[PDB]
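**Q** The structure follows.
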Amino acid sequence: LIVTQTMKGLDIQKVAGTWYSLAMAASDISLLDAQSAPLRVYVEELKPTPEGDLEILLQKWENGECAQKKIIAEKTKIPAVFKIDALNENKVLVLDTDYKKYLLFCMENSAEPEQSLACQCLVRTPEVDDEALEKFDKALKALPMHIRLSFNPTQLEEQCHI
Ligand SMILES: CCCCCCCCCCCCCC(=O)O
């Protein structure tokens, strides 16, 4: 479990709603560097199902356009860890959230050689929250990141943060 912080006592029903991907980092550059890069994903809405799973709406750049998408992260025995099913098993971990303002998460291909890893700082409103980027920088000091992006209020409101 390379990522070593997780949210204790995560109540998943309280992260429902609207989110902005204020920041992103990844273990290598090709994962985030272009607008089409594999894990350049912008989060729009989180929707926990009754059964404790988590529906995810995001935006991704695709055939020259910003495309809305739907992904379900299935719950696990561990409340802060969820599993996404594509050709591979990708865990999603919630490090910290205060529900009302911010939420940090990482996601890892387990266990791709070396190992690939992307994290994000979600915030509830289009505002550079000084405080939630502290916590996001702190959480990643341990982790090996090599690209780090952040957006301003203008891009937060456009599709695909253009
Ligand atoms: C707890 C909420 C965290 C949001 C997790 C977003 C995970 C993004 C996975 C995207 C991988 C598939 C991209 C695609 O659909 O082509």
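Heads up, chain A uses Swiss-Prot numbers, so what you see runs 17-178.
Heads up, the Cβ atoms here are built off N, Cα and C, so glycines get one too.
Sharing the features that Swiss-Prot gives for it:
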type    : residues  : note
VARIANT : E61 to Q  : In variant D
VARIANT : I72 to L  : In variant W
VARIANT : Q75 to H  : In variant C; found only in the Jersey breed
VARIANT : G80 to D  : In variant A
VARIANT : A134 to V : In variant A
**Q** Go through the variant positions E61, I72, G80 and pull out the ones with a Cβ less than 6 angstroms from some atom of ligand 1.
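**A** Result: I72.
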**Q** Enumerate same-chain residues with a sequence separation of six or more from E61 (variant position) and a Cβ-Cβ distance below 8 A; give 'none' if the list is empty.
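**A** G33, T34, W35, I72, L73 - these are the non-local Cβ neighbours of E61 (variant position), listed in sequence order.
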**Q** Count the other Cβ atoms sitting within 10 Å of the Cβ of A134 (variant position), across every protein chain shown.
**A** 24
**Q** Given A134 (variant position) and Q75 (variant position), what distance in Å do their CA atoms have, once rounded to a whole number?
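**A** Between the alpha carbons of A134 (variant position) and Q75 (variant position) there are 16 Å.
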**Q** Hey, what's the Cβ neighbour count for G80 (variant position) at 10 Å?
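**A** Result for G80 (variant position): 6 other Cβ atoms within 10 Å.
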**Q** Based on DSSP, name the secondary structure state of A134 (variant position): helix, strand or coil.
**A** strand
